Structure formats: C-alpha cells, structure tokens
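Trainee: The structure is given below, and queries will be raised subsequently.
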Amino acid sequence: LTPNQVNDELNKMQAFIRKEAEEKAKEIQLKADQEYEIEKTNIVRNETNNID
Amino acid sequence: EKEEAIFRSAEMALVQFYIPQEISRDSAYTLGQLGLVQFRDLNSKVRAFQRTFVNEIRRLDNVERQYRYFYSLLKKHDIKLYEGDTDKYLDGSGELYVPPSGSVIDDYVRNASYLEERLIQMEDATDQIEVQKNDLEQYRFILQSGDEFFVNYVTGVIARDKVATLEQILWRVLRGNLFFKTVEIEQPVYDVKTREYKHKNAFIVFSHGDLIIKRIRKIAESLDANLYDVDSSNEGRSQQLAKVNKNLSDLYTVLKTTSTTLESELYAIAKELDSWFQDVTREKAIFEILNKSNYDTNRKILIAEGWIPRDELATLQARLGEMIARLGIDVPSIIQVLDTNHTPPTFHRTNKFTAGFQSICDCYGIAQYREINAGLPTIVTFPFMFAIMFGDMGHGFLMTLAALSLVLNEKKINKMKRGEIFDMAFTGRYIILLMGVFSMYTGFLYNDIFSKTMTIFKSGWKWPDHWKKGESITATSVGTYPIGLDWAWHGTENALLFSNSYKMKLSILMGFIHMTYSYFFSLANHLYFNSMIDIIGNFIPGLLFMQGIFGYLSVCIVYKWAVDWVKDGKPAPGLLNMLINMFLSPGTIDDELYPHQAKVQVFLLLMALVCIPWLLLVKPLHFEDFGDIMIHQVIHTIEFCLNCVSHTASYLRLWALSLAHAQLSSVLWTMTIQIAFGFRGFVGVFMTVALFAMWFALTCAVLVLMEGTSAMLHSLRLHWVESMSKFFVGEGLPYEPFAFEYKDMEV
Amino acid sequence: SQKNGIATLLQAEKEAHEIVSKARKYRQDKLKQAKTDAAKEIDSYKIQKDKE
C-alpha cells in the first residue's frame, strides 16, 4: 500500500517466523527432557536390577 | 486511463518480488485471470533436470497422454462429444474469472490412472470373444454335413479361391485315387487374416493310408486352411453338435453385456472429460509459468521478477485485496520499482473492432519503448489507399453488402466455428466496411457506375447547331462541376489523355503529403523522450533536403493550377521541365514560371545541398568516436537520400491500378451490354437472361476478388515501406499476460 | 524490500536457526546429563542397597 509500509511486512513476518521457531525449539527442549526421563529411568532400572 | 495514440505511449515498470512461498499457487490463480503480468525469466542457463519442478510436469504429461487416449477411444465410437457452455464462463475478462481450485488435482490424476486400466481390461475382451464365437459357429456348420462321405480321415475347410488348385494338387500328389466330395458354404462369413467376407467352401476327404493322412495334414496348413476333427459315427456327431451348441449363448450375450457397460460409462464421462482437459491444461500452464522464478530454501519468500504496466498499480493493489481478504497473511505490497540498463518492452491495447488493424501494426514489427505506434495511420491511410485504388459504385456497394451481412450476423458468427477460408475474413470484418465506405466516395468524383454517368450537375459546353461526327469539336468552359469531374470527359481519346494527366499528378501530391505527415512524427517521440541534445541535429537535414525540392515542385505545380496561360502572353510551361535547368544553367530557367524565382531557385538549392556533410560531422563531435557509428550514419544518410526519391517514384502504382480498373470495367461493359442488346422477343429474351447472369457471375467473381486482393496488398506496400521506414526506428519485445483459453481436438 | 529486506529477513532466518541449534545442543548436553544421571543413580542406590 503505502511505500513506507514495505518494512512492516518484513519485520512483522520476521517476528512471526522467529516465534514459530521459538515455540518449535522450546518444545524440542521438552522433548529433550522426555528423552532424559526415559534414558535415565531405563538405564537405572537395568543396572539396579542386577545390583538387587 | 489510456494513450492518445499520437504522443502518449505505454509506460510500465519492473520490480523484484518478495512473495511468500506458500501462496505461490494462490497468487497464480488470481494474477492468471487478467493481470497484465509477464516475467523476466531469471531461470536461464539451466536444464530441465537442473530445475526444481520437473517432477509434476511428467505427471501432468502422463495424465494428458491419458486424455489423448481418451480422445482416441471416444472418436473410434459413434458417440458424440458433448461440449457445455462452460467455456464462455472460463474464457473472458472478469474480476475472479478463474475461481481457485483446490489440490484435488492429484485426485484427478488418481481417478484417471484408475479409469485407464479400468477401460483397457474391459475393452480388450471383445476381440477374443468374437473370434471364439466365429470359430465355434464355423465348427457347427462343418458338423452340419454329417451325412456326406464316400484320426483315420482328414477334415477341413478352404476358400473357393483355391478349391480347384487344391483338389488338382491332391489328385496329382496322391496319384488319381481318392474320395473327395464337398458341399458349398451357404451364406459365407468373413475371414480372420484380413476381415473380409470371402466366399467359402467346405470339403470332406477320406483315404486308407495313415501316411496319406499325415501328408495331407502337413500340406493343408502351408496353404490357407483350417483344421478340425469329427467323429466317424453319426449319433456321435449329433452328440458333438449338442455339446458344442450348449456353450454359445454365453458368448452371444457377453459382448452385449460389455457394450452395455461401455456406452453407459461413455455417456457419463463425456460430460466431464472435455472440461477436465482444458482444466488440467490450466494447471500445467500455470505451474510452468510460475516455475520461471528462482527459489531456494534460504528464505521463506520466493525470488521472482516480472515486468508490469505502470498505469494500473492501483488496480493491481485492489485485486490483491483478495490476497489479503480470505488467504490473508498480511504482506500486501510485493511491488518496488528499481532501474535497469536494458530497453523496456513495448506493448499497447487492442479492441474487437480493430482485430485486423492492430495485428498488421506489429506484424511488420514491434516498436521500441516509448516509440509511437501507427495505429491511426493504419486506421486512415490504408483504407483511403484501397479506396483510391478503384471506385466503381456497384462494386463498392456489393462488397459492403457482405460486410453488413457479416457484421449483423456477428451475433452468432462470433461463436460459431469459423471456416478455414472464413477465419481471416471474420477477423477483419470491420475493415472491409471502411474499405467500401471510402471506395464509394473516391469513385464518386470519378462519376463512374459501370462506366456510366447520369450527369448529376451541369458544367456547360459549347457545340454548334449541327455537327457530323468524325470531326474534333471544341467546347469552351464556363465553370465545371463544383464536386467531381463533368461528364464532358466521356468522349473520345482526348478525354482519356486529359484525365490520365490530371490524375497522375494528384497521386504524387497526395503521396508527398502523406510522407510529410508520417515524417512529422519523428520529433514527436524524441520530445516524448526529451532527447533534444542532438536528435534535431539529424532531423534537420532529413527535413530540409526533402522539402526544398518536393515542396518547391508541389508549390510550382499548384501555381499553374491557379494562373491561366491562354490569356497571358507567357505560354504554359511544361508539366515537368524545371529539372535540368537547375544544374546545367547557373540559374537560367527558360520556362518563365516567375522572374524573381529564377535567382532564388538556385539559392534554395545551394542551401539544401550544403548540409550534406552536416551529418557526418555532428556524430564525431560527441565526446567520443567509434568506427561503426560513423559507418552507420553514413549508410543512413545515403539510404534516406535515396529513399525519399524511391518513395516519390513508388506512388504512381496507385493511379496505374486505378486506370487499369477503369479500363477493364469499361471493356467488360462494352462486351456484355452491347451483346445483350440483340433485339428479339422470341429467343432474344432468354439470351439476355443468360448474358445478364454471366455478367453478374464475372462482375462479382473476377472483377472484384482479384482486384481487391491485389489492391489491399499494394496498399500494405505503400503504407509499410514508406511510413515504417522512418517511423518504427526501433523494436520492442511483445507483452503477453498469462491468461486462460480454450483447447479442442488436435494431435 | 531490498535496501533492508536482505538484513531483516536474515535476522529472522539466522535467529531461527540459532535458536533451533541451541535446542539441539541443549538436547545433546541433555543426553550427556542422562548418561551421568544413570551413573549417579547407580553411584548411590547401588551402594544404598548394601547400606540396607
């Protein structure tokens, strides 16, 4: 529309993609926590069973 | 919101696009309807396999091959292809004329890939089921001869074409000892090698020797033969007949069943296959055209460039209002004009009434950017040229009759199929109208209607009380027709030798006026460019050289038209005698057109000639210098200096054709009407009828068709090589916005 | 745009890549933490059984 507005369609979409990737990464960190949980529980179970 | 066709040209722009990648197809549906949109193909120096869209093109190729097979299987059957009126809904200029189509394109691919084998496996059965039926039926008639005799014996059936030779070779290979009786095939049947109803015969044979049996068996096949086996007993043959007869009703019915399926599904598919054809074509084309842009995974945006008109940015934004309406992502502007160093394309608009006129404008060639187009010159001059080619009242009126019929029937002709000979005819239906409406006027001044004249006005001419022909009779003038020429020039060769001289001058004068008018547009575009630094430095000689001679000759010509010479002591100077004097003499005219003109004609000539090298010095004075440009301007100087006179000379063909038409019309009239004048009411009326009919046959056919066909192309000459020589001094590449269109039967 | 898009869009895209790779390296450090967590669970409970 207005020529001066051509920077807004850049910066707002920059923010939109940034927040998309930010949510993706912040849930990937939760996935990392879940991986932590399972690979901790299974290893400790397997070792402690022989200890028992 | 357009151009004036005289000074205002088309003005446009280019930008770098930053469109989101996800709405590529979405944007394409919209801009593909009517957007005045073209792309600068940055996707260059790349191969098909070097491109990121080769995968879908082969899929659409396979489905269109499937559609071609659909064409084939359709036309090979009597059913007619229904075509709905949806093409009008799909061809035209609107606002959302192409509604967006979902991604069910792959569903179309799927169901097509399904139907292909669905129909192949169902159709490839009849070819067998029929031959099995035929073979069983043949076996049946073979067995029908159970009471005809005379492993242990051989049975078969052969065409009558070899019955005699076969029986003879049997008789002369088994050595004259055999039983061989036969019965003919009543109501024969077709063969299988050539599908031909060949007359047939069946035979029966018996012998004692088994060696004989094997010899017969292994000789029969070498020739056109069929083999079978039959029981010797009689009731055994009856049981064979019953068992082989039981299993043929199924064969009789299966073909009917498969047909019932075939036509049933053909009816349904026909309603949609035609539409889907052009539909899927639209998707392949739109994918292709969008594919010319550059994309990488680097950025979510898509790197694209294209070349867009500049006087419709507001309309483009409003139309993209839909982009932000339903599929909105809030990146509205994708337009930002930058600058380049290459010449922009040239393009303009067209209209229904000007289908033919505008085509011929760029058929010769396109003009460069902001270079004036000769639309109005084509509208005016070419029709007037054709009109002045010939002006018989009857011929012009008759030609216009067809034009009126075509224009009034255009209500349905616009939609009905245009015949091979009618395509171009319908293309320029509005041109012949102008042709004729100017032809009737041009011929009006000639006062010719099939070489006749009713003496509309009065001029007054002097004759004695009585006069016997064979003598030259002088009639003085007291005022001629205010409009046109008087009837007095309908007499002997004097009239023709005056009319030819009169007419050969106006042609030259009008040609000079027309070429001056065309050259007048030279500085128009340069002012449009504001390129006045040195362009006038070349327009000046190109004007003065031609004018100082041609305008001087024209003004001299009109000078005698005003002043008489019989009443003046000075005799009338020759029509063209002021040429040699300008060079051999230092100013001596010897024609005495005007005293003072003698001392100024050479002066005008010497100003005219002196600036010959004024063009070869201006170019090097720019600072720098390079050989090709001096060579180019030298060749331009010489070519123009010769082209002025070439054009001057070329204008006589107009009058040559005019007088040729007049003479042929006169001679045809003389050889038709005078012959028809045979006075007889018992057999002469029928002779008059026949002559009248053939006179129409010739007038309409050969005194119009060939003449007009030649005249239009001679006018095309007279327009092109004259105007465009110095008018279209540049070339611009065409603009062709991507848009939907219909497709139909073809390879 | 061009006078600013080449920079703003790069800020968006490389920022997204940086945060995503930050999540990835977080998950790798998290895998190391899971290994050492199984270790510390078998470094204490293993001897805890003998304590009881």
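Residue numbering in chain B adheres to Swiss-Prot, whereby the residues present occupy positions 3-152, 184-656, 706-829 in order.
Heads up, header says this was done by electron microscopy, 4.2 Å.
Each residue, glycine too, has its Cβ placed from N, Cα and C.
According to Swiss-Prot, the protein has these features:
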MUTAGEN   B:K593 to A  Reduces ATPase activity
MUTAGEN   B:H729 to R  Reduces ATPase activity
MUTAGEN   B:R735 to L  Reduces subunit stability
MUTAGEN   B:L739 to S  Reduces ATPase activity
MUTAGEN   B:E789 to A, D, H or Q  Abolishes ATPase activity and proton transport, but does not affect complex assembly
MUTAGEN   B:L800 to S  Reduces assembly of V-ATPase complexes
Trainee: Which is it, of B:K593, B:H729, B:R735: the one of these mutagenesis positions whose Cβ has the most other Cβ atoms within 10 Å?
Mentor: B:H729
Trainee: Reported as an integer number of Å, what is the Cα distance between B:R735 (mutagenesis position) and B:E789 (mutagenesis position)?
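Mentor: Approximately 14 Å lies between the Cα of B:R735 (mutagenesis position) and that of B:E789 (mutagenesis position).
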Trainee: Which one is it, among the mutagenesis positions B:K593, B:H729, B:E789, B:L800, that lies nearest to B:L739 (mutagenesis position) by Cα separation?
Mentor: B:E789
Trainee: Name the one residue among B:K593, B:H729, B:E789 whose Cα is closest in three-dimensional space to that of B:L800 (mutagenesis position); these are the mutagenesis positions.
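Mentor: Comparing Cα positions, the candidate nearest B:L800 (mutagenesis position) turns out to be B:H729.
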Trainee: State the Cα to Cα distance, in Å, between B:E789 (mutagenesis position) and B:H729 (mutagenesis position), rounded to an integer.
Mentor: 23
Trainee: Using all protein chains in view, find how many other C-beta atoms are within 10 Å of the C-beta of B:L739 (mutagenesis position).
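Mentor: Total other Cβ atoms inside 10 Å, all chains included: 18.
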Trainee: Between B:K593 (mutagenesis position) and B:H729 (mutagenesis position), what is the CA-CA distance rounded to a whole number of Å?
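Mentor: About 24 Å separates the two Cα atoms.
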Trainee: Counting every protein chain present, what is the number of Cβ atoms, excluding its own, within 10 Å of the Cβ of B:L800 (mutagenesis position)?
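Mentor: Summing over all protein chains shown, B:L800 (mutagenesis position) has 22 other Cβ atoms within 10 Å.
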